[PDB]
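K.L.:
Just dropping this structure here.
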Number of protein chains: 2
Amino acid sequence: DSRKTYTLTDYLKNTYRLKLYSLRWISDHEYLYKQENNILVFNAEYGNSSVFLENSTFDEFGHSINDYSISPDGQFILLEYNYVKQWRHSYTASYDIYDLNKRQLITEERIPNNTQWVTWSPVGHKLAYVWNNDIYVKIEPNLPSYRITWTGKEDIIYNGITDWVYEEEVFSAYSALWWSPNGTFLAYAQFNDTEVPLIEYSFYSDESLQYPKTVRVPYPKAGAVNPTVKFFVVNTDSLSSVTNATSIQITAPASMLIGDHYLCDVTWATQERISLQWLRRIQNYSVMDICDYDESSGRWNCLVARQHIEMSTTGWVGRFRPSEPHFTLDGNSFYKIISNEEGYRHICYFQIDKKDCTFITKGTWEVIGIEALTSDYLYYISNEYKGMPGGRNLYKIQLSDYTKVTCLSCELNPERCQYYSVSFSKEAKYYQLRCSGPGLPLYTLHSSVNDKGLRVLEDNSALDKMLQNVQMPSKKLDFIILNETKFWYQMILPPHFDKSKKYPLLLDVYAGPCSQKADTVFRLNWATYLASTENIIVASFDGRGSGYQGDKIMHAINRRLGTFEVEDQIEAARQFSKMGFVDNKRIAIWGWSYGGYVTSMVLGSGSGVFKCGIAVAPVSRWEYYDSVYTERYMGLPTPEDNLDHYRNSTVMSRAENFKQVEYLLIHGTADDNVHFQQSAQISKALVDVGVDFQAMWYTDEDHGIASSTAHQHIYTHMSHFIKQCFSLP
Amino acid sequence: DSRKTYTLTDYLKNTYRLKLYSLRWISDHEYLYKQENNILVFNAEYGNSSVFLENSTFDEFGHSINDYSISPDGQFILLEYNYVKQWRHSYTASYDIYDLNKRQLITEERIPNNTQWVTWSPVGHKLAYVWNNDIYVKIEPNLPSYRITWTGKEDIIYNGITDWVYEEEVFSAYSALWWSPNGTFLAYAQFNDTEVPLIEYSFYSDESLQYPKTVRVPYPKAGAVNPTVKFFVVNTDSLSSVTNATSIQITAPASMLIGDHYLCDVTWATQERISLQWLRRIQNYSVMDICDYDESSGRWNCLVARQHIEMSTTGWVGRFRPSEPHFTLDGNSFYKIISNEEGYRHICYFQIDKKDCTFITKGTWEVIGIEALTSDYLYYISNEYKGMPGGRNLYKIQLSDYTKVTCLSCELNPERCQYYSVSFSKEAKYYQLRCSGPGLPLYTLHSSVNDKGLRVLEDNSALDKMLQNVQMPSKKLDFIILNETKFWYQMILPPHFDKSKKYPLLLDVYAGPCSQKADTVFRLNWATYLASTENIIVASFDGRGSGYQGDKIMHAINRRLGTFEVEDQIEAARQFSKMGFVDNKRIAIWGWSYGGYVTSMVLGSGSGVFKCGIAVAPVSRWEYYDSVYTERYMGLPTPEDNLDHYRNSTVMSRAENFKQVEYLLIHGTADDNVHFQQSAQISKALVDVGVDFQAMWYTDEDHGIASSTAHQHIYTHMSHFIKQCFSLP
Ligand SMILES: *[C@@H]1O[C@H](CO)[C@@H](O[C@@H]2O[C@H](CO)[C@@H](O)[C@H](O)[C@H]2NC(C)=O)[C@H](O)[C@H]1NC(C)=O
Ligand SMILES: *[C@@H]1O[C@H](CO)[C@@H](O[C@@H]2O[C@H](CO)[C@@H](O)[C@H](O)[C@H]2NC(C)=O)[C@H](O)[C@H]1NC(C)=O
Ligand SMILES: *[C@@H]1O[C@H](CO)[C@@H](O[C@@H]2O[C@H](CO)[C@@H](O)[C@H](O)[C@H]2NC(C)=O)[C@H](O)[C@H]1NC(C)=O
Ligand SMILES: *[C@@H]1O[C@H](CO)[C@@H](O[C@@H]2O[C@H](CO)[C@@H](O)[C@H](O)[C@H]2NC(C)=O)[C@H](O)[C@H]1NC(C)=O
Ligand SMILES: *[C@@H]1O[C@H](CO)[C@@H](O[C@@H]2O[C@H](CO)[C@@H](O)[C@H](O)[C@H]2NC(C)=O)[C@H](O)[C@H]1NC(C)=O
Ligand SMILES: *[C@@H]1O[C@H](CO[C@@H]2O[C@@H](C)[C@@H](O)[C@@H](O)[C@@H]2O)[C@@H](O)[C@H](O)[C@H]1NC(C)=O
Ligand SMILES: *[C@@H]1O[C@H](CO[C@@H]2O[C@@H](C)[C@@H](O)[C@@H](O)[C@@H]2O)[C@@H](O)[C@H](O)[C@H]1NC(C)=O
Ligand SMILES: *[C@@H]1O[C@H](CO)[C@@H](O)[C@H](O)[C@H]1NC(C)=O
Ligand SMILES: *[C@@H]1O[C@H](CO)[C@@H](O)[C@H](O)[C@H]1NC(C)=O
Ligand SMILES: *[C@@H]1O[C@H](CO)[C@@H](O)[C@H](O)[C@H]1NC(C)=O
Ligand SMILES: *[C@@H]1O[C@H](CO)[C@@H](O)[C@H](O)[C@H]1NC(C)=O
Ligand SMILES: *[C@@H]1O[C@H](CO)[C@@H](O)[C@H](O)[C@H]1NC(C)=O
């Protein structure tokens, strides 16, 4: 075999690029696709298309357009530029509205610069945006905006947008506004961070900045003061009729008001019915209110007879939060993924005014998500196929006969495709399937009326050809039995894997709650190069605490992070040793964030199993991480609750054991998520016990250390360290 | 040789300690010396002593005493405890006063806690202390204090104490208080930092601190707004408990008030005459004012006829600032070290009412400092002996005949002693000589009348006995000639040095303006271990910009930092490499602070002479350093002044040239002097050009990285790096 191998430069330069097929449904019949810098519109049924927007339309715009957004009625397009990223989802940008019909740009009553969020109404072309922490609404793109709130205050009062912790841990979005189905009402959340402590750190910026800037962010660490929240609904149809439309507040249940709580879900059911889910700071109790508009009082009332409670005795509620409801068209019933009596998450059917739901699916597997719902069918993704927790397939279940369940993707290409994600058209008339492994990604279009494949959108044939001239590694996905329980793992094996030989092994770990590192997804990453070029076996293992396998496994680390998930990774290392093809003298471990925490906990366990390890932006002490995430699994860091385990699960307390291993600690100085503070304390602890180790800080990089140059630099640095640790005499 | 070598542990554990003999003159006949915790009083003429303070006197004090300060009359003793260090000289503490007469500690009107500075009057036992930025005076230790100033305000107004920059760069002291000879007047300066920007950086503290703290220090970087200053004098003999004391201000000369300036020196001439030197922000022009107290008006007048100007056309004034004047008994004239027409620093004799001073010493060598003055002789230290710049001896010059100069230490012990410092008694009746090299430190006491050598106070015979059982390195001090000029260097040579062999070489560099790294001083440091145990030659070179050799050499880098001093280190190494005993393939370079800057500039010069290098807390861009030090040599960073060279002398611009060298960058995160920012910018530049390097941050360590654990950890990390770099493949 004289073929080249997949090198580090290949990975860092992205020589072998996976092609994608990102489309945007604009209706139940067509979608927009960007090709040749121009926006094309495709007819799903026949595959024919037209030039929706010539790539030359805005050559003299004067700005590089970051993204586009077509109004629901296709009459206008929102141009986004001057994009400036903030956290994981938040960012600010400038916007110009283009009239597609008059093929002219709107220059009157423009959306202001430094806008925090903007979104079209579900129908028509109304606009709601947040600027300087206040909400504004534009009925017509060229007309003056109506101000909705006057409380907005930087880092203090957030209207229509989330604060740091709500963005990252609760809504996974910066937006905190929800239009009603036909756009009449605009609902929104308001966060008050007045007493939330601030994390502060330096930002050096370009060399030209003489004095470092101090970034300050309202961020509640474990047990600190959380932001408070309020919910409001305003009738946008009355804006042009009244000088100041009233925002009607919907107060949280008394069961929530008794203490700290969170607004965790907002979902409209009908034009005049909205559901809200609240969660107690002690995340094992959630309440869902279903509220109707009272046309006579202009108020929103939530009948207790329509209030649903969801709690957990073994852990927290939901995988990462209470699941969202999926309402029937009439809004009188909904479907929700919840853990059944066996601890497996399945779809339960609810009548809004009946507290007991009916499970429509069941078994020793789990529903991953509900993708679409029609009057006759509900489509969902699950890992039922072949009992593989790391596989994903699309299923269709007949609402009039639950025994009728069809897997729409399982047999499309069983050898190449075992992991799917889907994208349905507006009314689920068509759906695009996205296969992401174990083979190369395959994109296909299908018609729901007969479930027939319409055509292949992208099969990555080009890339496949290229990879032929390369000695690519292989992936082994299997399981090992521990205490009569099955635990999955995967190994990226180097080319020509020979079981009679001894290969050095690198344990790629994450292991956070409900995590999954053993799956059927195909990836071109650092591990690819390590296996391919350095002949290193890169393994990952899903032990206790991992998700998609039922609550018995997932809740195993409840109130006890830093234990079972850590111990199991070590045991997994021993197990792989027993397999016979591993050089026990060369076993390393590495991880990012939670993975860095587990890596450090393992390296400081004194097991003697690992020779070296690399921790990137690791958590080191739970009281340093945020409240929402941490408390969900750890409760409160108080004597009366769980302070003892909080203080017993730190990386610092194991400092002395690092004398037995080679350690590389890496962290970006501008990490707003896992603060540099966390690694700063690890290093100080190691220095205090006289432990030598390697370190690397990345100036102004955040938790992702993803800038082009930093990305190349960190993996290069880590490669040298791994090669050095495995180098033989 | 079977003897042990001087190991890294020996250095880190202080196994081989130099004995000292720190004495405190209390008169012209006696001195205090702490021996075994008990304070003894010695008679200089006979050497007999008595116990002044029992070491058991405060057994039940309840506080670990940090230091003692006996009043001039010996009636009281200030006990310092609860010491909390701030910057290089500043710190706060608690004080209690013990009455040696009543043999009891005063409990009435005790000095407050968190006192910033305290000092006895020159004679008697009055006290003056600063608390919360305000000055207080106590005529008697057990009496109520009189508040002198009421404007004190943290980080804004400083009365009697210096701000960050004045402490570090001007007075090298936290105190800004100056008692008159007999204690009548108390002079002080007031600093206003109102508009001085603040440097901000994080302090993590103990693990228990959930949120890192943000330290903020008024720190003027190059070209930024500087603190303003005012000078005051108050009569402590006319203080009242009913009315507030009256402070008389002495304004600066008009030639200073025309722009930004500094107060750079305060020295009392007589009971009613005080001299002050002011320096323009453009530090090549200073002025001395001589002010006399007017008993009639009770004010201070500074006659213009008694004004003395000191300027420089080749660089700045003084080594690091204008020198201090030494007044005669009557205070009608004074001696001061200034650069002569040849650019060599010599002693000039001034008449307060005359503009032209007369040089009393001359030659191609320099006077280091004036040590004592009587009516017949002026005693000073100089490097004249044997034309050795790095040597130092004590001389006395007959005031009536300047041709009569006598060296008092040159021939005491030429082989062991070539570097001295001295301590004269109150009226120069006796002097203690401190020999610090090239042999082991030797402390001796002498009498001035006939310069008799009375006795040996400490000869370090114990250490000599220990070192005899160790393979100690030797030191070679020599010179090389560059462009007709002689430049000195030193090499720490490993034991049994064999010129027929090749040794790797480490260039230990500092190279700052007026620096001297090539001298005759005996040291036990990292280099001692590198030469003794690792057989590494550690060399240092004093090129252009170095001091004590005249302004032609020192001012060579005027307005040009980062040029000739960097070039000369490369040239020196290039020449050392051509010597037969140096392995040109294994030459490294390392430095701390300014040494880190030069080390970085050298490694990024592309010379190809150095294989690896280590930079600790390096300056990387002059606009990042403070104004007083930076501007002294670089002028202002403005287009009209010297901005271009500020921008061309950064480490960052040379990032690409680090491609072929191994580099280790280290820096404490709490460095208040050379901000972590400087290294944060270096790392970012290296990352931006794809250059790999080694790094290490020290959580919460300042510029000294001197905490016990951090000290051992950094030198251990650097040792591994050096050995690895010099490892024979
Ligand atoms: C955000 O919450 C703070 C409380 O932390 C509110 O501030 C209080 O407001 C009341 C009413 O004006 C005052 O009497 C209190 O003195 C305030 N306390 C504080 C902490 O400042 C604030 O009103 C809230 N903001 C909004 C818009 O709801
Ligand atoms: C629209 O109505 C809101 C709510 O009443 C007004 O906001 C109040 O303004 C007063 C006076 O400025 C404050 O004392 C209240 O605290 C505000 N309440 C809230 C919830 O913000 C707002 O000023 C009105 N806008 C207009 C244009 O009249
Ligand atoms: C969107 O839904 C809203 C609420 O159902 C509609 O507004 C109501 O319309 C009915 C007539 O169908 C009126 O009797 C009510 O007074 C309206 N109330 C509100 C909320 O303003 C609205 O018409 C719908 N949009 C359209 C026209 O499709
Ligand atoms: C310290 O210096 C500041 C200026 O740097 C002085 O404040 C100024 O005072 C004058 C007169 O009161 C005002 O007109 C200015 O606006 C002030 N400057 C500012 C803050 O912008 C201050 O008085 C000085 N403090 C002392 C005790 O001398
Ligand atoms: C310290 O020096 C001062 C100033 O010379 C002395 O005080 C002066 O004493 C004379 C009397 O000899 C008075 O006429 C002056 O008015 C005093 N000056 C003042 C304070 O304005 C003081 O006595 C000296 N201290 C001692 C006693 O040695
Ligand atoms: C796509 O093409 C449509 C017409 O397609 C033709 O007629 C249908 C009934 C079939 O017979 C088909 O095979 C023929 O090609 C247009 O109506 C439609 O606007 C086109 N869509 C776009 C976006 O170009
Ligand atoms: C030191 O001793 C002094 C007396 O010493 C004696 O007298 C002098 C004149 C010489 O003849 C000497 O040889 C004798 O031993 C004391 O007066 C003095 O207080 C002592 N000093 C201290 C502080 O111990
Ligand atoms: C946005 O800011 C730019 C300046 O960069 C200005 O020219 C433009 O007119 C502004 N437009 C808006 C939204 O007001
Ligand atoms: C929720 O958690 C708290 C704290 O651990 C516990 O006391 C309470 O019983 C739990 N409630 C549920 C839903 O079981
Ligand atoms: C200094 O602080 C201690 C601790 O509170 C206190 O006991 C003592 O009285 C204080 N001293 C003074 C001078 O106030
Ligand atoms: C002294 O000055 C301070 C500050 O102005 C003032 O508070 C105090 O009352 C004055 N003392 C008297 C009574 O003269
Ligand atoms: C002082 O230095 C400045 C800056 O170079 C220069 O312009 C000026 O002429 C110098 N004056 C003296 C004292 O020679």
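Chain B is numbered as in Swiss-Prot; shown residues: 38-766, in order.
This deposition comes from X-ray crystallography, 2.2 Å.
Note: Cβ is positioned from N, Cα and C throughout, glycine not excepted.
Quoted from Swiss-Prot, the note on the mutagenesis of B:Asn85 to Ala is: Does not inhibit dipeptidyl peptidase activity, interaction with ADA and homodimer formation. Quoted from Swiss-Prot, the note on the mutagenesis of B:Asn92 to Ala is: Does not inhibit dipeptidyl peptidase activity, interaction with ADA and homodimer formation. According to Swiss-Prot, the mutagenesis experiment B:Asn150 to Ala carries the following note: Does not inhibit dipeptidyl peptidase activity, interaction with ADA and homodimer formation. B:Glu205 to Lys appears in Swiss-Prot as a mutagenesis experiment; the accompanying note says: Inhibits dipeptidyl peptidase activity. One entry in Swiss-Prot concerns the mutagenesis experiment B:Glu206 to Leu. Its note says: Inhibits dipeptidyl peptidase activity. Swiss-Prot lists B:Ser630, B:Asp708, B:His740 with the feature active site, charge relay system. Here the residue is the original one, while Swiss-Prot reports the published mutagenesis B:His750 to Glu with the comment Inhibits strongly homodimerization, dipeptidyl peptidase activity, interaction with CARD11 and T-cell costimulation activity. Per Swiss-Prot, mutagenesis B:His750 to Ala is noted as: Inhibits weakly homodimerization and dipeptidyl peptidase activity.
For each feature listed, report its degree of burial, its nearest neighbours and the pertinent distances within the displayed model.
P.N.:
A coil conformation is recorded for B:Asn85 (mutagenesis position) in the three-state DSSP classification, outside any helix or strand. Sequence-distant contacts of B:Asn85 (mutagenesis position), defined by Cβ-Cβ distance under 8 angstroms and a gap of at least six in the same chain, are B:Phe79.
Listed in sequence order, B:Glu73, B:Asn74, B:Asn75 are the same-chain residues six or more apart from B:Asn92 (mutagenesis position) with CB atoms under 8 A from its CB.
Around the Cβ of B:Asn150 (mutagenesis position), the same chain contributes B:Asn119, B:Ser131, each under 8 angstroms and 6 or more positions distant in sequence.
Less than 8 angstroms from the CB of B:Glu205 (mutagenesis position) sit B:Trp124, B:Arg125, B:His126, B:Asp663, B:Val665, B:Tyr666, B:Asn710, each of them six or more residues away in the same chain.
Cβ neighbours within 10 Å of B:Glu206 (mutagenesis position), excluding its own Cβ and spanning all shown chains: 20.
The Cβ of B:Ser630 (active site, charge relay system) has 21 neighbouring Cβ atoms from other residues within 10 Å, across all protein chains displayed. DSSP classifies B:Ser630 (active site, charge relay system) as coil under the three-state reduction.
Annotation note: B:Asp708 (active site, charge relay system) sits in a coil segment as assigned by DSSP. Sequence-distant contacts of B:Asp708 (active site, charge relay system), defined as residues of its own chain at least six apart whose C-beta falls under 8 angstroms from its C-beta, comprise B:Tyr238, B:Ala654, B:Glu738, B:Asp739, B:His740.
A 10 Å cutoff on Cβ-Cβ distances gives B:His750 (mutagenesis position) a total of 25 other Cβ atoms nearby, all chains included.
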K.L.:
What's the CA to CA span in angstrom from B:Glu206 (mutagenesis position) over to B:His750 (mutagenesis position)?
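P.N.:
Given the Cα positions, B:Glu206 (mutagenesis position) is 29 Å from B:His750 (mutagenesis position).
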K.L.:
Write down the Cα-Cα distance for B:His750 (mutagenesis position) and B:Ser630 (active site, charge relay system), rounded and given in Å.
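P.N.:
Counting only the Cα atoms, the answer is 18 Å.
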K.L.:
Taking only the recorded positions B:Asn85, B:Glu205, B:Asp708, B:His740, which have a CB closer than 6 angstroms to any atom that belongs to ligand 10?
P.N.:
none
K.L.:
Counting across all protein chains present, how many other Cβ atoms fall within 10 Å of the Cβ of B:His740 (active site, charge relay system)?
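P.N.:
Other Cβ atoms found within 10 Å: 20.
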K.L.:
DSSP three-state call for B:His740 (active site, charge relay system): helix, strand or coil?
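P.N.:
In three-state terms, B:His740 (active site, charge relay system) counts as coil.
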K.L.:
Would you kindly determine which recorded positions in the set B:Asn85, B:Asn92, B:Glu206, B:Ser630, B:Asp708 have their Cβ under 8 angstroms from any Cβ of chain A, listing them in sequence order or replying 'none'?
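P.N.:
Near chain A, no listed recorded positions qualify.
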